[PDB]
Amino acid sequence: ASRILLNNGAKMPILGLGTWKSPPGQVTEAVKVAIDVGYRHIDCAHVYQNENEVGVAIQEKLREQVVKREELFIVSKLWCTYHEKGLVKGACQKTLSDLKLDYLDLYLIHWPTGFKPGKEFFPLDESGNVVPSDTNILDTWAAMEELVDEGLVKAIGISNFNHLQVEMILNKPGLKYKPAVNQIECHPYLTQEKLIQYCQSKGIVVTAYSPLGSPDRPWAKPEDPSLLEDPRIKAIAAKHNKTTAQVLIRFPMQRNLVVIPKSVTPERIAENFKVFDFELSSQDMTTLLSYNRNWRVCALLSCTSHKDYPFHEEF
Ligand SMILES: NC(=O)c1ccc[n+]([C@@H]2O[C@H](COP(=O)([O-])OP(=O)(O)OC[C@H]3O[C@@H](n4cnc5c(N)ncnc54)[C@H](OP(=O)(O)O)[C@@H]3O)[C@@H](O)[C@H]2O)c1
Ligand SMILES: O=C(O)CCc1cccc(-c2ccc([N+](=O)[O-])o2)c1
């Protein structure tokens, strides 16, 4: 099956196109190509600074009648500087305006860490520490629930929440809507078994981000581990007559995850979608899981003292 059922009753395509780091001059064509070759889920965020350009592509394909709005699954995320209850709606509305949509299929709290509101996405003190917000995440969640009730979003969820943070949302007094999704980093070097099992056991769908290990991350070092170049993964790919990237995308799919590889290269966008016609064996899956080394692409030193920093806990 190409979609997974969410706890709001909607179906979410298990493959989507990522857009973090997609240059604004290239992302419009990337999204157009993606839709042309079958993608029906785009992962966006205000902090990526390219939602207007993503929106241009979506709008053209809707106008062209290449795809109906009901067939698309568009995801965006509430940035850290908008956790205050009174800022949530405006942040969502700005994203809707940029994407040129009247609703989002899914809106995520991007990180559990709230930051001081202002123009800067990462407000810093004079010593380089991020400046936190005092807004309780449970209050941010209530504000997210209001978006469902106002028709701006069909589903709400969370991202980069650890198990205790997920539990805190699930245990919120007066909880109205459970989170539909937790979007987290996940790949063979950070397999996330514990957190995934917990989320799935609660009916929360997990989306795997950076499934290729984010080789274009700005802080990449030459000596870092590289999934795409791992000869063991290359060997599994060769056995199946697929590329290493295709194996890396298929892997989370077979764990009942959604996966959102990013590309702005038309040939790769197409390659990355050709993952529905082969199966990794259980042995392949266990072998890929065995490569776990708790290696994390996405975490910032500036945030490590924030009270809600998610990655101190084991999971
Ligand atoms: N919620 C969060 O906090 C969070 C954090 C990180 C990421 N995300 C989401 O997850 C998406 C994916 O993660 P990511 O962008 O970090 O990294 P990724 O999808 O793991 O890797 C993207 C990199 O892989 C390259 N690539 C793509 N397909 C390839 C292929 N078939 N062969 C070889 N190279 C290929 C891309 O190059 P080209 O583009 O040049 O083709 C790009 O450099 C993001 O774009 C974003 O939407 C969310
Ligand atoms: O958020 C995205 O989707 C991409 C930008 C990014 C990349 C890496 C890290 C953090 C980030 C935001 C907050 C923290 N933190 O460690 O608490 O890290 C944010």
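Numbers in chain A track Swiss-Prot; the residues on display, in order, are 2-316.
Cβ from N, Cα, C; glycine included.
What Swiss-Prot records for 10-19, 211-273 is NADP(+) binding site. Under DSSP, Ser211 (NADP(+) binding site) is assigned to coil, being neither helix nor strand in the three-state scheme. The Cβ of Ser211 (NADP(+) binding site) lies under 8 Å from the Cβ of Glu186, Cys187, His188, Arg218, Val298, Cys299, each on the same chain and at least six residues away in sequence.
Here the residue is the original one, while Swiss-Prot reports the published mutagenesis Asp44 to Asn with the comment Reduced glyceraldehyde oxidoreductase activity. Around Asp44 (mutagenesis position), the C-beta neighbours below 8 angstroms that are at least 6 residues distant in the chain are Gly17, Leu18, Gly19, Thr20, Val76, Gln184, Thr208, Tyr210, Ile261.
As a published mutagenesis entry, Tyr49 to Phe appears in Swiss-Prot alongside the note: Complete loss of glyceraldehyde oxidoreductase activity. DSSP gives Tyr49 (mutagenesis position) a helix state.
Other Cβ atoms within 10 Å of the Cβ of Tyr49 (mutagenesis position), summed over all protein chains shown, number 20. Annotated active site, proton donor per Swiss-Prot: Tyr49, in sequence order, evidence recorded as experimental evidence.
Of all Cβ atoms in the shown protein chains, 27 besides its own fall within 10 Å of the Cβ of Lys78 (mutagenesis position). Under DSSP, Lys78 (mutagenesis position) is assigned to a strand (E or B) in the three-state scheme. Here Swiss-Prot notes a mutagenesis experiment, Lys78 to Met, with the remark: Reduced glyceraldehyde oxidoreductase activity.
Under a cutoff of 8 A between CB atoms, and with a sequence separation of 6+ in the same chain, the neighbours of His111 (mutagenesis position) are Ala46, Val48, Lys78, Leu79, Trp80, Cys81, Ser160, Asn161. The DSSP secondary structure for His111 (mutagenesis position) is coil. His111 to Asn appears in Swiss-Prot as a published mutagenesis result, with the remark: Reduced glyceraldehyde oxidoreductase activity.
Taken from Swiss-Prot, the feature substrate binding site applies to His111.
The Cβ of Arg251 (NADP(+) binding site) lies under 8 Å from the Cβ of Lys243, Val276, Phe279, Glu280, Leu281, each of which sits 6+ residues away along the same chain. Comparing CA positions across the binding-site residues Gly10, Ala221, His241, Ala271, the one lying closest to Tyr49 (mutagenesis position) turns out to be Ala221.
Not one of the binding-site residues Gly10, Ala221, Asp231, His241, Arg251 places a Cβ under 6 Å from an atom of ligand 1.
Comparing local CB density within 10 A for the binding-site residues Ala221, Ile261, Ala271, the maximum falls on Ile261.
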